[PDB]
Amino acid sequence: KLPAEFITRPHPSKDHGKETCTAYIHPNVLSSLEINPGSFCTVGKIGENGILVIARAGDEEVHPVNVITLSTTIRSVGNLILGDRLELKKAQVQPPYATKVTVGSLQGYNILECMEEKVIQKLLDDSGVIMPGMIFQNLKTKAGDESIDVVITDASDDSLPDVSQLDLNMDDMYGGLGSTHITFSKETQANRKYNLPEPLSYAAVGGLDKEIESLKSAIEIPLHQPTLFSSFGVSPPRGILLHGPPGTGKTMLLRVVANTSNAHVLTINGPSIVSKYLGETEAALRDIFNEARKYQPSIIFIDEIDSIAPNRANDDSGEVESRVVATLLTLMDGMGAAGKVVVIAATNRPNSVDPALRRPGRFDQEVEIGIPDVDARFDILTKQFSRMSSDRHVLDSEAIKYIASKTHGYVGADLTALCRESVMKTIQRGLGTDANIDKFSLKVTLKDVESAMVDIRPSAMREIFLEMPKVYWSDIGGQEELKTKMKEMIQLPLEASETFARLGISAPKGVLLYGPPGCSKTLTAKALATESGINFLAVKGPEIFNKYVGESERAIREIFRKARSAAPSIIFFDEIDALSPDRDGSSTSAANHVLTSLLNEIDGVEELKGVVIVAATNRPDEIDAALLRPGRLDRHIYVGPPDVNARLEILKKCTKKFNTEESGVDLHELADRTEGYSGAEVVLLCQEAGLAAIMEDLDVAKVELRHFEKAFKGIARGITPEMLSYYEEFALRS
Amino acid sequence: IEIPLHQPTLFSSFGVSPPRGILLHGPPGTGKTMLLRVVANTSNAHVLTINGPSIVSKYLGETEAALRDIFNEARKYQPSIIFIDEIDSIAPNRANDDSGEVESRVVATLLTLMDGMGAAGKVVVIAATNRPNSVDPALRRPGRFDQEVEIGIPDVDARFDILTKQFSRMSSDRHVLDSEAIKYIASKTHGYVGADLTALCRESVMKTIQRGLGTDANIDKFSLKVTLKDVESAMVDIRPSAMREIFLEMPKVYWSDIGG
Ligand SMILES: Nc1ncnc2c1ncn2[C@@H]1O[C@H](COP(=O)(O)OP(=O)(O)O)[C@@H](O)[C@H]1O
């Protein structure tokens, strides 16, 4: 009596029953709306007018008023998720007549003629039947079993009222155990012209597998098999935390688990629950938890837990505050013993979440969703293009790989936005040039994608997870001794952890790279990342410095936690000659605090086995003796200027584009004359020599020796023997 | 908990106002409220649990009436136990924050209630808090909370004992580990607390669920039980939060390692 809102529940007892028009609503509500039992009922689900015209019936006086049942077929057709709010309404005009109907054979190769066996009678024998959406189980179809479903979205009938979402009609068939101009034609999927909300499948998300299988296991073990875990007596966890940069797709995980799960779920509206009355929010939360526990399979979804649950230490806002945190933890600690209940909470930043929620008592299980790497970006672009299809755009694998390589610091949302505004750029180009031609002819190419990266205005530039592009050995021309040394250093831990454990030697976990400001000490990290195939943490020196006091400590602790959590890896520092000096040069107390924290983290009380830390510096004396202590950063590499062979290889690679035979240079006398330079200096010399070659008559097929020698006058090495002697003296004392 | 409640006449002979409040303070996750449950279960006396901010209402006098009633039925029956939890929000520091509304007036009423009619009686109040200085010094007085109980981070021996206890309760039909493995785990778990150890056990069980499913193709867990391989992982992925403490029991080495 006097109803306000309704909730959904699948029709039990399976089989057939009604399967379309169950509608087990309490008779009081039926008499309240003055609706004929032998007439259609309409439920709107808070919006989306059309109100889902479906016939109704009466219950057995046991079904409570709040909950209603409207069949799994309609549940899947309308993308109805168990827990959404539903609102009833008066029925509209009667549906006239159905014209064509046509099956689609979803997720299958069709060819059902052998297994057809007159499915038309079974499909259209049901009462009601709103044509564009039906979905039924495979049931039993002769031999072979298997699972088959069809798509019935396509239609050609016209309806005067545009209010109705799926424009149902009337069915009049003739059969036993005559149609309308057959139904079987083509294997089309859901038609786009109806703009229906399609369900989200796990195939939509790409490049996020490694944690998505873990999340699937963690959400399936409490629900599907609660008794197996409860037999141990430790009880299954109830809280799963999803964290990461914005746009990674936590909302996607929430939506896809809501869609793929046949059990009831409960979602929150966030700030909407917050009200002026202190007790109103408490009562709403208690009612939500009571509803969740009443239905034995339940799942709780929380959006923006940080806003709902801010930190007490950071801000004492008052009113709606950690009181709700205390009541939530009290309710969720002893809501049930075994049950099957899992709570999923997604936060933008984990640090701002109060430590009460971030305790193993409630949210021990955590899921880390970082920014996509090159492989994940390639996977999402390959998946992203598939949705558009080859008809809408001609893109090959090489273009996808090039885009993934170019797009380094881009979030998943940024990629989809780039695709959308690439389509926009295509529309403007077509309208401007072809004078309103069909948009399918121009389709999508790389020309608009280039301008897309040009004007995308990215938002993920500032991050501590910068990964340099993969660079192979052939690019780097250096000394074989240093390469052998670093190969041994990287090969010791990965395939000798057991040997270290048996012997007790462990690993030095510290390598110092000091040398002239030339080359071979920065791109060697990229070469190492390419060769080893292990994720690297390319963290620049000055970027960790922040105006706010303690922000650098937060960043370094977060990066250490990520390195520990991201398997045995290697962390590379671009420069350390700026943070390390505290006594030689005047520095703030923040720098000293950060240095002390780094010293305590590297080998202070806590020793890390899997991770390996390598430090590169441009000036060695800036590292204090506290950091330059035996047991840490013991290895020292001179990594001086490149030798004759290294410079020759660099020059050969630089001149590979040009023609050496036409120029007549043997690539040896140039290296003999270019001995005091560096690899980067050689690259710049070749660049300016090519510029001098091309400024004469635009494009040229070769660079001449006269241009080489003129550029040799033009440029200077800029390196003095005094700094080399100083580096040698430092190497002697080490 | 025994001497005041069970034998109040021994103190009433002295007649010097026996203590009523017992302070249970320490790091979070040390096992406080679960230990309190044991004191409630093993005692046949009445108990009373205060939800804290849930009891707090918008009306100024509603909380006063409800809590005065709570005390009325507490003292109506002679054998009674009083449990107070999350006193930090219940009794914030007056000087730290002058929030108003529900404020130190509640604290003053509690003081004048517990110090008002209790001469000998038989009444005990259990106080549980995370960081003691959040409770105002008025309650942290020999007049109100003279009794202090120190609960801290477990050491090597306590961690070994609790691990042996959890595994013993869990039974050996589900795991195979000897005393030296437990000792090694306790030594490795330098900075963890009992909640962290329970999380380690649960994550080790989960690691088994992941490994057991994805590898042996839905093989029986029994013929799989619990090893240290998954356990060793669990402690890596537990993401410790009990690293930052002033108290630190750094490792031990015998005289054999002493070179001097
Ligand atoms: N052969 C090469 N071709 C192109 N770039 C190079 C080559 N060798 C080195 N570089 C670049 O020059 C940079 C050298 O950095 P470097 O000046 O040593 O750092 P710092 O200023 O801290 O000393 C590296 O980042 C690398 O990318």
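The residue numbers of chain B are those assigned by Swiss-Prot, with the residues present covering 261-520 sequentially.
Structure determined by electron microscopy, 4.3 Å.
Just so it is clear, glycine is given a Cβ too, placed from its N, Cα and C backbone atoms.
The ATP 1 binding site annotation in Swiss-Prot covers B:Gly286, B:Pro287, B:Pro288, B:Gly289, B:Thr290, B:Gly291, B:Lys292, B:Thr293. Of all Cβ atoms in the shown protein chains, 18 besides its own fall within 10 Å of the Cβ of B:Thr290 (ATP 1 binding site). Under DSSP, B:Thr290 (ATP 1 binding site) is assigned to coil, being neither helix nor strand in the three-state scheme.
What Swiss-Prot says about the mutagenesis result for B:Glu346 to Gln is this: Reduces basal and RLP24-dependent ATPase activity. Increases interaction with RLP24. Slightly reduces RLP24 release. Does not affect composition of pre-60S ribosomal particles or growth. Every protein chain considered, the tally of other Cβ atoms within 10 Å of the Cβ of B:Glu346 (mutagenesis position) stands at 22.
Using a Cβ-Cβ cut-off of under 8 Å to chain A, the recorded positions B:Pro288, B:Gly289, B:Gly291, B:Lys292, B:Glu346 reduce to B:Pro288, B:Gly289, B:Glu346.
B:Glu346 (mutagenesis position) carries neither a helix nor a strand DSSP state and counts as coil. Take the mean position of the Cβ atoms of B:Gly286, B:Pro287, B:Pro288, B:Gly289, B:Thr290, B:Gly291, B:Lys292, B:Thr293, the recorded ATP 1 site; other residues of that chain with a Cβ within 8 Å of it are B:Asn390, B:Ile411, B:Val453, B:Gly454, B:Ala455. Long-range Cβ contacts of B:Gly289 (ATP 1 binding site) within its own chain (separation 6+, distance under 8 Å): B:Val453, B:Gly454, B:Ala455, B:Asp456, B:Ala502. Here the CA atom of B:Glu346 (mutagenesis position) lies 15 Å from the CA atom of B:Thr290 (ATP 1 binding site). Neighbour density for B:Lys292 (ATP 1 binding site): within 10 A of its CB lie 20 other CB atoms from the protein chains shown. Every protein chain shown contributes to the tally, and the Cβ of B:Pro287 (ATP 1 binding site) ends up with 17 other Cβ atoms within 10 Å.
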